[PDB]
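Trainee: Before I ask anything, here is the structure I am working with.
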Amino acid sequence: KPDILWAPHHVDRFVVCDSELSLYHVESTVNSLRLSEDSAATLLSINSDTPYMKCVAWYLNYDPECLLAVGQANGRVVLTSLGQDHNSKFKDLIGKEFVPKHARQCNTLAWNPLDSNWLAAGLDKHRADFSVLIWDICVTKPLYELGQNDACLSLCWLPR
Amino acid sequence: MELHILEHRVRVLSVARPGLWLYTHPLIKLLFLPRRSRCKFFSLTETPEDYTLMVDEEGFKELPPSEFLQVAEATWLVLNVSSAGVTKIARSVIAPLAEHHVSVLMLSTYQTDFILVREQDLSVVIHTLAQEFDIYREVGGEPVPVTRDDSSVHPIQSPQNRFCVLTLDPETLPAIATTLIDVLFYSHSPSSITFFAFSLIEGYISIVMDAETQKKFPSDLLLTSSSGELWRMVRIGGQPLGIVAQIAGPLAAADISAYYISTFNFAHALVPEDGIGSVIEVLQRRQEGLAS
Amino acid sequence: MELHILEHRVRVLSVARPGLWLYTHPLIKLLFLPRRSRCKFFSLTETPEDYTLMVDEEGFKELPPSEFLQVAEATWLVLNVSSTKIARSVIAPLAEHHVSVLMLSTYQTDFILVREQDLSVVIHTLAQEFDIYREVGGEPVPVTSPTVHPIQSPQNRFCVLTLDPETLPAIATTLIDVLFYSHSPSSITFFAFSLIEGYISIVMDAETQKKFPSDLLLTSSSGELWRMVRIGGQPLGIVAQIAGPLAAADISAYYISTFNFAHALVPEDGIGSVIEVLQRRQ
């Protein structure tokens, strides 16, 4: 089912996640789609190059433009970026994909809010595979990895 | 380190080769049409000799009794073990149960590894490995612990083709059903053998098909390991019904991730294709002396 | 106006509703997999009395003739008119010389199925108003009872359809459900399937339609549905009774014949006259 997302430091930019990814801007033309009797929505970009998606998440470092992590039903995670996406001090992050050493559905993804270079992925069950993997954005090898012959259904980071 | 006795009270039966077409109405229901049947345990595999059908009691009623189908003697139960590789499970289960001989079939899967015992053995089994990992039978969201309060051959036929073990997305099976149905029972008119295995277990799919038969299906819609590593099998024979014990125990003394499958007559096995000169010769040396 | 005599020799069979699980093997083969079977003419219709199987000689070879099957002794022949002028030009002249005609419409063309031995008498009559041909080996060489079955009127709705033969599998499972699983003074079961020379025409009711995807299936662009008229009968001059005294009003018609009955659809707005058509007694 489609969800919604607010960009971590943006004040008026939300992203609609559906069969196709969409980015909107809350238009404040009250004195000058329709949101309410004080604002409407404007579109700035769109992308549908990730068919059969499962879950989405937002990057938070400060501004590699606007990164977005999506998880396919095969088990791979692909980082995608919408917007201007020009003049970035770190612009090679786009396009990578972390393949597990098997094929299973991906349930949840999350970021550690202390250092922005840790991404956590959960996958369905298998006979001889690590269920949870912690990657490193800066691929054939996860940094750490936990679990064996079990399934992860939800993740979160303790901010302590 | 825990053992769970589940409640899917399975029932085995053998479908003869010529007259499958009687049992075509029910099977299509079970495989691709979930919401029309209550049964939640189904796994079938095909061999040149015959057809083997695993199903629980709910699905049993649908199958009509013909003269093409001998069924079973006893209502097999199901066990499962969890935290531990395939070698660990085999060494700690299959041979200790062989120490005093109540035989057992093992059905594997891309998700777990099931064990199917017989009803009369539920005292002897719990009496044997009660000196081991945690044991608690599951009834409900939380299992109900079981307390022990008081209780006192032939050579290897080795087909030389390549297999591929792979899963499927349940929200995708309709897009494949037609191509899959043609394989199962429509296109059925020494160095190679034929093998198909289907298994729907509590919402998970594991199937085993030859590499040649794999080319028919689409590419990105399947689900397989990420390097393309096939397998190769070692078929053993037997009487018209254990066989798996003397296929597992001798090759239990290693670090090889065996993948077992069982039928009525045959009792299979699988190994990673990269190295076979180990498996081939180990059982040959473990045949001499052991035999006589 | 030309009049061709196509090649297929057709057999008509009718299987009972209770024991259809025996015959599910050949039917899926004939329907869904083209390359497996060698056929060009196959039509199946669902009625509460029984099922109806119209197949060819090749298709007939794939039937295990158990004691749930009935078969007529004769072998029909297919015709066409390909050059509202059907009932008053072919069917109406037919009854005079005491022949029998079954009819099987279709989304793409129409069809007539004369009998097997009545081959000399059929081209005897119609020849006056139309030159006759005969498709021989791909090249058409041009050479030369008084029992009024009372009327029913199902309250249902209906919709004609077509779908391209590429994207049949995407529907396959759902349709497999409908014909064999989801079946166990109105609301009558009706489903008709036609696979003719590589064309697919099917008739289904509105409620059932809300299951398939609303894009793939192809039909009219205003959703004009059809009502129905149904007449009973003994045989196997029966399709004529509803056809003859209907032509007088000169309205549209979608005849679908069956083993023992005779059906004929009519567009939605306009039943209030076609019902009245036979309300002039006979």
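Going by Swiss-Prot, the residues shown for chain B are 1-83, 92-160, 174-210, 222-273, 279-329, listed in order.
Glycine too: its Cβ is placed from the backbone N, Cα and C atoms.
Below are the features I grabbed from Swiss-Prot:
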MUTAGEN   B:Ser14 to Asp  Mimics phosphorylation, leading to promote interaction with RNF167 and subsequent ubiquitination
MUTAGEN   B:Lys61 to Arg  In 3KR mutant; abolished ubiquitination by RNF167; when associated with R-96 and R-213
MUTAGEN   B:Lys96 to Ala  No effect on interaction with the GATOR2 complex
MUTAGEN   B:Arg99 to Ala  No effect on interaction with the GATOR2 complex
MUTAGEN   B:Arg126 to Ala  Decreased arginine-binding. Constitutively interacts with the GATOR2 complex
MUTAGEN   B:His175 to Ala  Decreased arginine-binding. Constitutively interacts with the GATOR2 complex
MUTAGEN   B:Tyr207 to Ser  No effect on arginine-binding. Loss of homodimerization. Decreased interaction with the GATOR2 complex which constitutively activates the TORC1 signaling pathway
MUTAGEN   B:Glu261 to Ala  No effect on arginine-binding. No effect on homodimerization. Loss of interaction with the GATOR2 complex
MUTAGEN   B:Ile280 to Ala  Loss of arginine-binding. Constitutively inhibits the TORC1 signaling pathway
Trainee: Out of the mutagenesis positions B:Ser14, B:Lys96, B:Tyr207, B:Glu261, give me the one sitting nearest to B:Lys61 (mutagenesis position) by CA distance.
Mentor: B:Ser14
Trainee: Nearest to B:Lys96 (mutagenesis position) by Cα, among B:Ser14, B:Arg126, B:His175, B:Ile280 (mutagenesis positions)?
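Mentor: That would be B:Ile280, the closest of B:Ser14, B:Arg126, B:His175, B:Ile280 to B:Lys96 (mutagenesis position).
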Trainee: Out of the mutagenesis positions B:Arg99, B:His175, B:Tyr207, B:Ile280, give me the one sitting nearest to B:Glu261 (mutagenesis position) by CA distance.
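Mentor: In terms of Cα distance, B:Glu261 (mutagenesis position) lies closest to B:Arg99.
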Trainee: Tell me which residues of the chain lie with their Cβ under 8 angstroms from that of B:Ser14 (mutagenesis position), as long as they are six or more apart in sequence?
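Mentor: Non-local contacts for B:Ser14 (mutagenesis position): B:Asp50, B:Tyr51, B:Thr52, B:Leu53, B:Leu69, B:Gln70, B:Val71, B:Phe301.
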Trainee: When the Cα-Cα distance from B:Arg99 (mutagenesis position) is computed for each of the mutagenesis positions B:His175, B:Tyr207, B:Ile280, which gives the smallest value?
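Mentor: Nearest listed residue in space: B:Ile280.
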Trainee: Hey, how far is B:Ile280 (mutagenesis position) from B:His175 (mutagenesis position), Cα to Cα, in Å?
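Mentor: Their Cα atoms are separated by 10 Å.
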Trainee: Which state, by DSSP, holds B:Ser14 (mutagenesis position): helix, strand or coil?
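Mentor: Its secondary structure by DSSP: strand.
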Trainee: C-alpha of B:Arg126 (mutagenesis position) to C-alpha of B:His175 (mutagenesis position): distance in Å?
Mentor: 25
Trainee: Which residues of the same chain, at least 6 positions away in sequence, have a Cβ lying under 8 Å from the Cβ of B:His175 (mutagenesis position)?
Mentor: B:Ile268, B:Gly269, B:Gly270
Trainee: Provide the three-state secondary structure of B:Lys61 (mutagenesis position) computed with DSSP.
Mentor: coil
